[PDB]
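Comments concern the structure below.
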Amino acid sequence: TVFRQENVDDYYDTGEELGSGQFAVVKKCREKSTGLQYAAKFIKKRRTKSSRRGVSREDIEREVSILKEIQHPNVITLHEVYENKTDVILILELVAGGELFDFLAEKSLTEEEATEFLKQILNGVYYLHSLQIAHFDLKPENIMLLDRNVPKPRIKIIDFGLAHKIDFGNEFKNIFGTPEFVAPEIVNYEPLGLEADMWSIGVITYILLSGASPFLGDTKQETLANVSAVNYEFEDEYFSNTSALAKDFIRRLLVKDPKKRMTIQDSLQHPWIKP
Ligand SMILES: O=C(/C=C/c1ccc(O)c(Cl)c1)c1ccc(O)cc1O
């Protein structure tokens, strides 16, 4: 599938950089014809078949195909896609209130603050899972706020670079996500489904309530070994005034067997969440 091959600079002006990774950079931008503002994600293309630099066209097309399907308050909206010899450029909804990763460093959250964020994450994931889309990269870096200067900020899941359609209940591919947040089946290179996202939600919830990462080791290999062994505990110093029901919610997500883990619907009916 081909994208718009006019020069993006003829239609947009770019500004502040919003983020930067191994194969992508995201810049704030403004569409010349409308004055509306967006985030432009420049993805470096692979230059040869057998290369390890850049992103394969199959991977780029999968991300675009998923973004084109989704429209929900808690996920980004794709506006346009351009390309040239070097890059695919996704023009995405601008979310300018900063990361969930940065806003937490300003403050642990109370259970009310945590559940206000968490309920929005669960709503966005409920939408994705209803469409059989696994995100495969849920972590604070990928959760951003629309406006951080309000008491209950609204959030959006802002990237879909590892997301996959799960039309057979599982997909058998390597997911090189962040060790602290990936489920045991990712660590063990097993078939992957929607359940992997629910594990990641459990990790996010643990961090929201405590400020501490449940599986983090001193090296990536230690973190991955901790995940596979489900080597985590609730430290009293961090959880002494956290409710038992909040711990129960986490405990039912950080479950090695994906079939025994809470689903997204289970998580919305769990007594900590259900109104
Ligand atoms: O920084 C990133 C995300 C940014 C962002 C910020 C505001 C927005 O509205 C939108 Cl859509 C995205 C990023 C994404 C993918 C990747 O591979 C590497 C990265 O660094």
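The numbering of chain A matches Swiss-Prot: 2-108, 110-277, in order.
Structure determined by X-ray crystallography, 1.5 Å.
Each Cβ is built from the backbone N, Cα and C atoms, and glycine gets one as well.
These features come from Swiss-Prot:
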- 19-27, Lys42, 94-96, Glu100, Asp161: ATP binding site (BINDING)
- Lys42 to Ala: Loss of activity, apoptotic function and of autophosphorylation (MUTAGEN)
- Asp139: active site, proton acceptor (ACT_SITE)
Restricting to the chain of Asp161 (ATP binding site) and a gap of 6 or more, list residues whose Cβ falls under 8 Å of its Cβ, or answer none.
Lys42, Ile77, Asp139, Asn144
Which of the binding-site residues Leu19, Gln23, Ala25 have a Cβ less than 6 Å from any atom of ligand 1?
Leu19, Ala25
Cβ atoms near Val96 (ATP binding site) (within 10 Å, other residues, all chains):
20
When DSSP states are folded down to helix, strand and coil, where does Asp139 (active site, proton acceptor) land?
coil
Position of peak Cβ density within 10 Å, selected from the recorded positions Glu94, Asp139:
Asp139
